[PDB]
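Q: Below are the structure tokens for one structure; questions will follow.
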Amino acid sequence: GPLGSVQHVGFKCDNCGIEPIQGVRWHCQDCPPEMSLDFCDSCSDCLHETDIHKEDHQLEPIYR
Amino acid sequence: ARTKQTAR
Ligand SMILES: [Zn+2]
Ligand SMILES: [Zn+2]
């Protein structure tokens, strides 16, 4: 069943560039919907920043 | 990154 198995077809990571994140998605809470940034179960701890993406925020874990 | 496709 769920947890550690979640498939997010349509959400490739920004940290490592992996296709459609597996296990749990990490939806950026403060970065805008136009960007809609994402991290893997490991990458969500990486605390990354771009031109828009910053460490000023938090991420949301998605178990489904 | 939202690669998620949708209708026009
Ligand atoms: Zn990743
Ligand atoms: Zn972000």
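If you go along the chain as it appears here, the first residue is 1 and each next one adds 1.
For all residues, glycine too, the Cβ spot is worked out from N, Cα and C.
What Swiss-Prot lists as Zn(2+) 1 binding site is A:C13, A:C16, A:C40, A:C43, and the listing cites sequence analysis. The feature Zn(2+) 2 binding site is assigned by Swiss-Prot to A:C28, A:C31, A:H53, A:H57. Swiss-Prot lists A:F11 to A (Swiss-Prot position 821) among its mutagenesis entries, and the accompanying note reads: Reduced histone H3 binding. Significant reduction in the acetyltransferase activity of the ATAC complex on histone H3 but no effect on the complex integrity. Under the heading of mutagenesis, Swiss-Prot lists A:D14 to A (Swiss-Prot position 824) and annotates it as follows: Loss of histone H3 binding. Significant reduction in the acetyltransferase activity of the ATAC complex on histone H3 but no effect on the complex integrity. Quoting Swiss-Prot on the mutagenesis of A:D38 to A (Swiss-Prot position 848): Loss of histone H3 binding.
Describe each of these features in terms of where it is and what it packs against.
A: Spatially close to A:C43 (Zn(2+) 1 binding site) yet at least six residues away along the chain are A:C13, A:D14, A:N15, A:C16, A:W26, judged by Cβ distances under 8 angstroms.
Listed in sequence order, A:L37, A:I52, A:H53, A:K54, A:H57 are the same-chain residues at least 6 apart in sequence whose CB falls under 8 Å from the CB of A:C31 (Zn(2+) 2 binding site).
The Cβ of A:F11 (mutagenesis position) lies under 8 Å from the Cβ of A:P20, A:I21, A:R25, A:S36, A:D38, each on the same chain and at least six residues away in sequence. DSSP classifies A:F11 (mutagenesis position) as strand under the three-state reduction.
DSSP gives A:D38 (mutagenesis position) a strand state.
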Q: For A:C40 (Zn(2+) 1 binding site) and A:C28 (Zn(2+) 2 binding site), what Cα-Cα distance in Å is obtained after rounding to a whole number?
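A: A Cα-Cα distance of 12 Å.
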Q: If you count, for each of the binding-site residues A:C16, A:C28, A:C40, the other Cβ atoms lying within 10 Å of its Cβ, which residue has the minimum?
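A: Counting other Cβ atoms within 10 Å of each of the binding-site residues A:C16, A:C28, A:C40, the minimum falls on A:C16.
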Q: Check each of the recorded positions A:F11, A:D14, A:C16, A:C28, A:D38, A:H53 and report back the ones whose Cβ is under 8 Å from some Cβ of chain B.
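A: Of A:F11, A:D14, A:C16, A:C28, A:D38, A:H53, the entries that lie near chain B are A:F11, A:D14, A:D38.
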Q: Can you name every residue in this chain, apart from A:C13, A:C16, A:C40, A:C43, with its Cβ inside 8 Å of the center of the Cβ atoms of the recorded Zn(2+) 1 site?
A: A:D14, A:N15, A:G17, A:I18, A:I21, A:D38, A:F39, A:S42, A:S44, A:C46
